[PDB]
2 protein chains.
Amino acid sequence: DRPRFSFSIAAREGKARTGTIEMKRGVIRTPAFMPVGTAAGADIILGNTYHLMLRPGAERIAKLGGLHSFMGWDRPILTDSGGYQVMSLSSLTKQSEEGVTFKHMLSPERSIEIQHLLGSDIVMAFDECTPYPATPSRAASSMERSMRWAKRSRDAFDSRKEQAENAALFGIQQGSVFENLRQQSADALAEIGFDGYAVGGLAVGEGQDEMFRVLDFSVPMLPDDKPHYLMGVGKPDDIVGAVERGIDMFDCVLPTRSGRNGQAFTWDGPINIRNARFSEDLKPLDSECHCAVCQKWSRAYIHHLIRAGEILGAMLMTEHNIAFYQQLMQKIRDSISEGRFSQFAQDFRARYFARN
Amino acid sequence: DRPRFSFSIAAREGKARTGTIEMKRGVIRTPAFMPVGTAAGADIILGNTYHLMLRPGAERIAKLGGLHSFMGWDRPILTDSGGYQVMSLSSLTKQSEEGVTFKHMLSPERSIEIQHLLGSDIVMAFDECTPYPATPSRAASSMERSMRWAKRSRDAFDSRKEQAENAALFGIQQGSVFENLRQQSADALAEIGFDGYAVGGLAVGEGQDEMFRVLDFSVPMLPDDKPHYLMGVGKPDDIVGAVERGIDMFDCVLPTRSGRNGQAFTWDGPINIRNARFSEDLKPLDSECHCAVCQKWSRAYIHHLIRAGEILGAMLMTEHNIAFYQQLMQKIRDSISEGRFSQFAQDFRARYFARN
Ligand SMILES: CNc1nc2c(CCNCC3CCCCC3)c3nc(N)[nH]c(=O)c3cc2[nH]1
Ligand SMILES: CNc1nc2c(CCNCC3CCCCC3)c3nc(N)[nH]c(=O)c3cc2[nH]1
Ligand SMILES: [Cl-]
Ligand SMILES: [Cl-]
Ligand SMILES: [Zn+2]
Ligand SMILES: [Zn+2]
């Protein structure tokens, strides 16, 4: 019988690690890419707390048996805490020390309760994703509030027996791009104690060079023996560089969003399949990809379907993109385990950026 | 080695028949539902001559290896002759005895050549689908032109060795709702000689009662020993009643169109899955359906996906609808073979129209 939560590192190369998270509903191989569940293999998928709390509502999801039953997925599910999406998507918001009001209220306690009603396995603390750019004062005030909310999240989670005994709780580091604030945030989170630690507040417009610079000093501040989750990242090259900096877990809408917008990921970089240059291209989307789409259909046919407005085209693109992301993660895990990840990262970038 | 074309009737009940068409690329069980190939099991799929001749063009499809290679489908493909869709979809049309000009030209010879370049297995004669309603004079003139075009189609097909030796050609009966014109058309087509015979000019706004009345006298005019194809039909109850009147083959965009618009077919009638009454319905789309969607997901989840704008929702609906149509055809074939089709049709209508 698997434990509630146990992270084991099987191999390391530089700052990169590969290993497993064991939870009651399954094993998660790391570094992991965690796709959105409504996309269409992955070891864990993401639910959408913000959407679900509005439609059909968390109480209704619980009445229907929880998100595992609802979605037909019996393996682990991660949910975000909802505030990032409230601040990005809601029409109007009112923030206070209690939480955020929007047009519904979200507080640390209500976020944890919603995630309990959804039945997710990995629960995120309720935080504030500081906008970018931020002044040091504003980043500090925001981070300090997030740390108070992290403690409230911890307490709310621990009060719900079924959740405390069967799920896991991750804290989210904030502090914008400021090393001293990232350190204070890491210290506060470690004092509270979490099952895993996310790097929040990145992929918010700062660009890859700055994101990597912040990761360079921020990831080592987190406990080494627990998973490190970079929220909202990212493109394939973002993922590779983040793994080189000690990240174990990723989520991003990009493979699914790109698939619905004509973009396919390949080892030679992204391609826009709608472009006329693919109308007679008999090669698969990627000539090394092992996915079911690339085993059967050509770029020319997928181009044709997309240009015709056929939903099948976008679904084939999405299936390929999700599978490409999983193959990327598998190659990352294998190369770290074999001590050739540095070489893999160099080879990957040389080919991905050549765009051949 | 299968023949170019051989239709065998295994069992009959009233006017209904069940049997098989053998062709080089496979066996087609009849009565057959023939879905569009770009939809997502069927024994034959439809290509889209009208679309393909415009994008990417028939010559380009041939350069890519033909429609079987292009679509990844090695079994039989039927193509229509393109004029029905030209008259329904084209912005402007100019008709003459030579053919139709539109904004490209289509004639019997060019239609057959396009279908040859696409590589389809069942080729339709190039006809004129008479608008409804039509006066007797207009229906007669139109039918007479279609019969001259049927002879030109026959000759063009016979001139192309690869096509004549490996594909089959169906003639299309016209004559609107007029028994004498339907008879003249059947006589003309039988004198030319075709591998199968379609009933054209129906499902054009006349409604089911009138369509069935025309089928009552029109199907017996066709050769009994060859397949009978009702073009563009239809809803499940249309199909059942048409089989009761001697039809062997059907095509319709309805299962695919309905799937992209929130409508699912069930043995209790169609349902609009977007309706709020399905938001908490844990039953599958249909509680007897054996499709992969109904084995795994609830109405509530599919409702959720569709309402969220997720492409996955429409694809699950389409997969279910296509599978439902195939299960309908299987039940039809089994019931005719077992001598219980009359009872099946009665039971089907009682439950389908009760809408429970
Ligand atoms: C895209 N950039 C980005 N995303 C961040 C996210 C959200 C991660 N993705 C969530 C999924 C989105 C699709 C639906 C399901 C949930 C962040 N979330 C939190 N709580 N805090 C961040 O600082 C935080 C920071 C993030 N940066
Ligand atoms: C919907 N009603 C209807 N359709 C008819 C059709 C078209 C059948 N469906 C073709 C497919 C449509 C989707 C794309 C692939 C081809 C008819 N075609 C011809 N040639 N003649 C008819 O009298 C004729 C009559 C028809 N009546
Ligand atoms: Cl969320
Ligand atoms: Cl057509
Ligand atoms: Zn692929
Ligand atoms: Zn089904």
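By Swiss-Prot numbering, chain A shows 10-49, 63-125, 133-385, in order.
Recorded method for this deposit: X-ray crystallography, 1.2 Å.
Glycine residues also receive a Cβ, built from the backbone N, Cα and C atoms like all the rest.
Summarising the annotation, Swiss-Prot assigns substrate binding site to A:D102, A:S103, A:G104, A:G105, A:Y106, A:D156, A:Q203, A:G230. A helical conformation is recorded for A:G105 (substrate binding site) in the three-state DSSP classification. Neighbour count (other Cβ atoms within 10 Å of the Cβ, all protein chains): 29 for A:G105 (substrate binding site).
Under the heading active site, proton acceptor, Swiss-Prot lists A:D102, citing sequence analysis as support.
Here the Cβ of A:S103 (mutagenesis position) has 27 other Cβ atoms within 10 Å, regardless of which shown protein chain they belong to. Here Swiss-Prot notes a mutagenesis experiment, A:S103 to A, with the remark: Strongly reduces activity.
Neighbour count (other Cβ atoms within 10 Å of the Cβ, all protein chains): 29 for A:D156 (mutagenesis position). Under the heading of mutagenesis, Swiss-Prot lists A:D156 to A and annotates it as follows: Abolishes catalytic activity.
Here the residue is the original one, but Swiss-Prot notes a mutagenesis experiment at this spot, A:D280 to N: Abolishes catalytic activity. If you draw a 10 Å sphere around the CB of A:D280 (mutagenesis position), it holds 22 other CB atoms from the protein chains shown.
What Swiss-Prot lists as active site, nucleophile is A:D280, and the listing cites sequence analysis.
The Zn(2+) binding site feature in Swiss-Prot is assigned to A:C318, A:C320, A:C323, A:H349; the stated evidence is experimental evidence. Neighbour list (A:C320 (Zn(2+) binding site), Cβ cut-off 8 Å, at least 6 residues apart, same chain): A:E348, A:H349, A:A352, A:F353, A:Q356.
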Sequence order is fine: just name those binding-site residues in A:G104, A:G105, A:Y106, A:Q203, A:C318, A:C323 with a Cα within 10 angstroms of A:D156 (mutagenesis position).
A:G104, A:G105, A:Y106, A:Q203
Pairwise CA distance, A:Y106 (substrate binding site) versus A:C323 (Zn(2+) binding site), rounded so that it is a whole Å:
35
Most distant Cα pair in Å, residues A:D102, A:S103, A:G104, A:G105, A:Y106, A:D156, A:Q203, A:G230 binding substrate:
16
So which binding-site residues out of A:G104, A:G105, A:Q203, A:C318, A:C320 are up against ligand 5, CB under 6 A?
A:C318, A:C320
In the structure shown, with every protein chain counted, which of the binding-site residues A:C318, A:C323 has the densest set of Cβ atoms within 10 angstroms of its Cβ?
A:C323
Cβ-Cβ neighbours of A:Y106 (substrate binding site) (radius 10 Å):
22
As a test of the contact definition, list every same-chain residue at least 6 positions from A:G230 (substrate binding site) whose Cβ is closer than 8 Å to its Cβ.
A:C158, A:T159, A:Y161, A:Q202, A:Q203, A:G204, A:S205
Quick check for the class: what is the C-alpha distance, in angstrom and rounded, between A:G104 (substrate binding site) and A:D280 (mutagenesis position)?
15
